[PDB]
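Visitor: Below are the structure tokens for one structure; questions will follow.
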Amino acid sequence: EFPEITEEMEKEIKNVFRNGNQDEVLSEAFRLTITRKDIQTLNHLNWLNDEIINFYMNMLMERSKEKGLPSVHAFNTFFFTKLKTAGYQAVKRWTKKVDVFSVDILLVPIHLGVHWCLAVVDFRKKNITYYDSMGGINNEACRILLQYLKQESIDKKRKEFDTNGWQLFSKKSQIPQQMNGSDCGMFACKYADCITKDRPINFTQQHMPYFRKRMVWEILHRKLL
């Protein structure tokens, strides 16, 4: 059971996959821009680009904040890769005006080569979790995030981070797995959608053509269905 894309909605979708002004701004929000060219990476089995992922992640963050949902901060795609390669100093900056400790969930999209995955800090559950639709385990990435939270706590609030009961880990194939390499960004987005709603991750690989069509639609209306 999944909201339907009416006729109607497909017409809006088909229309934007058409050839035309590549610079045409289809959606503008969150400091970001979605063009015709960004939207096209959602087409067929194209690899998503960062603008789509970031834009989507910001929609989840915007949706958090409505009543009853856990509150969410989404880090932008470059954050982790700038953190892994350069350390805390190079990213400490990125969280001015943001108290990363006042939300329930932190979303961290992880770019490893051609591949996408996701880490999630859930402060309610006191744990840090890695999701890969290929089934890769990434121990390291969780530790790197823990270590970042530490240095952020010392820096933003003058206190050490309290690791008691905190659990760092990767989901094995307890999550639906990809078949199409190019769907990795879509699994990362959809993992985050369920998680930020506290809903079980119920879909599989077969829903991916539908999810691509839907995200085009959602992005264009800035409405999550």
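The residues of chain A that appear here are 419-592, 594-644 by Swiss-Prot count, in order.
Determined via X-ray crystallography, 2.5 Å.
Placement of Cβ uses the backbone N, Cα and C atoms for every residue, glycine included.
So Swiss-Prot says this about it:
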{"type": "ACT_SITE", "residues": "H533", "note": "active site"}
{"type": "ACT_SITE", "residues": "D550", "note": "active site"}
{"type": "ACT_SITE", "residues": "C603", "note": "active site, nucleophile"}
{"type": "MUTAGEN", "residues": "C603 to S", "note": "Exclusively nuclear. Loss of CCAR2 desumoylation"}
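Mind mapping these onto the model and telling me what they sit next to?
Guide: In this structure, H533 (active site) is part of a beta strand by DSSP. In sequence order, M552, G600, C603 make up the list of same-chain residues 6 or more apart from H533 (active site) whose Cβ falls under 8 Å from its Cβ.
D550 (active site) falls within neither a helix nor a strand when secondary structure is assigned with DSSP, and so counts as coil.
Look at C603 (mutagenesis position): DSSP puts it in a helix.
In the structure as shown, the Cβ atom of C603 (mutagenesis position) sits within 10 Å of 22 other Cβ atoms.
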Visitor: So if I measure Cβ to Cβ from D550 (active site) and keep only same-chain residues at least 6 apart in sequence, which ones fall under 8 Å?
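Guide: Residues satisfying the criterion: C535, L536, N556, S588, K589.
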